[PDB]
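One structure is given below, encoded as structure tokens.
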Amino acid sequence: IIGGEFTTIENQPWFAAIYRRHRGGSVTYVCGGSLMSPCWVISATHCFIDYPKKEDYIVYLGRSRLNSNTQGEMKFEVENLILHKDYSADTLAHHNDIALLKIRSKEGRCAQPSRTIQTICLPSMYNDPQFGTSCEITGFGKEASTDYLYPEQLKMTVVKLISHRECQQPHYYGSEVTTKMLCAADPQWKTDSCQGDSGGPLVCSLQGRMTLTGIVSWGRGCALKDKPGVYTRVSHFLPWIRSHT
Amino acid sequence: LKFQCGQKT
């Protein structure tokens, strides 16, 4: 996240950290995710696209740090990895960028509710906040697009949603952004999501609830003027999520 | 106790 503040998982207890194991002894961070129900985590397809071997990923819940433990954390295996059929990538955007991971603990269970582990809510059919709403994104992504490592402490920031009219202006992203995407920026382009934040949540309040409105997907650079962050519009995928969960 | 989506404690 560029800008933002450092936080702990108590402030984002639905955030999931997804890592990949390597035949060598190392485990590396991949992308972030969110818990929808006790056994399901949601993220982005482009995070798995190149190595869709479920057996090699580990998911941790209740994690405030990247490579050190947090007490109360849970580790899971991906029992199912569902990527989107119709997932495309162009010279910038990713279309249908949503994925589902069913988790299983080494004891046969799914997530258990705690002060560091909670689920986040889904919107209702094509229901989103109005542009202007301030939402928060969270994650371990880069703190500057030129860095090459990720932070060790969880971060968070608040960004606002903008309209498609504004995001599809030629000097922004033109028609690379579609109605199944949402754009969010800082009025003064100071904070934004960045590489390493993909799959993670864009939460906003809707009808009283903290709802998962978007999933970090792409963006040109990080915190660049007139280059908003683009997210997957969760409210447009409800049918899809449903047919699988 | 049980999950309550959206809640922080």
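We number chain A the same way Swiss-Prot does; the residues here are 179-423, in that order.
In case you wondered, yes, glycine gets a Cβ from its N, Cα and C as well.
Here is what Swiss-Prot records for this protein:
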type     : residues        : note
ACT_SITE : A:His224        : active site, charge relay system
ACT_SITE : A:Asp275        : active site, charge relay system
MUTAGEN  : A:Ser323 to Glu : Abolishes phosphorylation, proadhesive function and ability to induce chemotactic response; when associated with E-158
ACT_SITE : A:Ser376        : active site, charge relay system
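Of all the Cβ atoms in the protein chains shown, 23 others lie within 10 Å of the Cβ of A:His224 (active site, charge relay system). Spatial neighbours are here defined as Cα atoms within 10 angstroms of one another, and by that definition the neighbours of A:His224 (active site, charge relay system) among the recorded positions A:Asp275, A:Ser323, A:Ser376 are A:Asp275, A:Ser376.
Neighbour density at the Cβ, taken as the number of other Cβ atoms within 10 Å, is lowest among the recorded positions A:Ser323, A:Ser376 for A:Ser323.
DSSP assigns A:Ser376 (active site, charge relay system) to coil in the three-state reduction, outside any helix or strand.
In the three-state DSSP classification, A:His224 (active site, charge relay system) falls within a helix.
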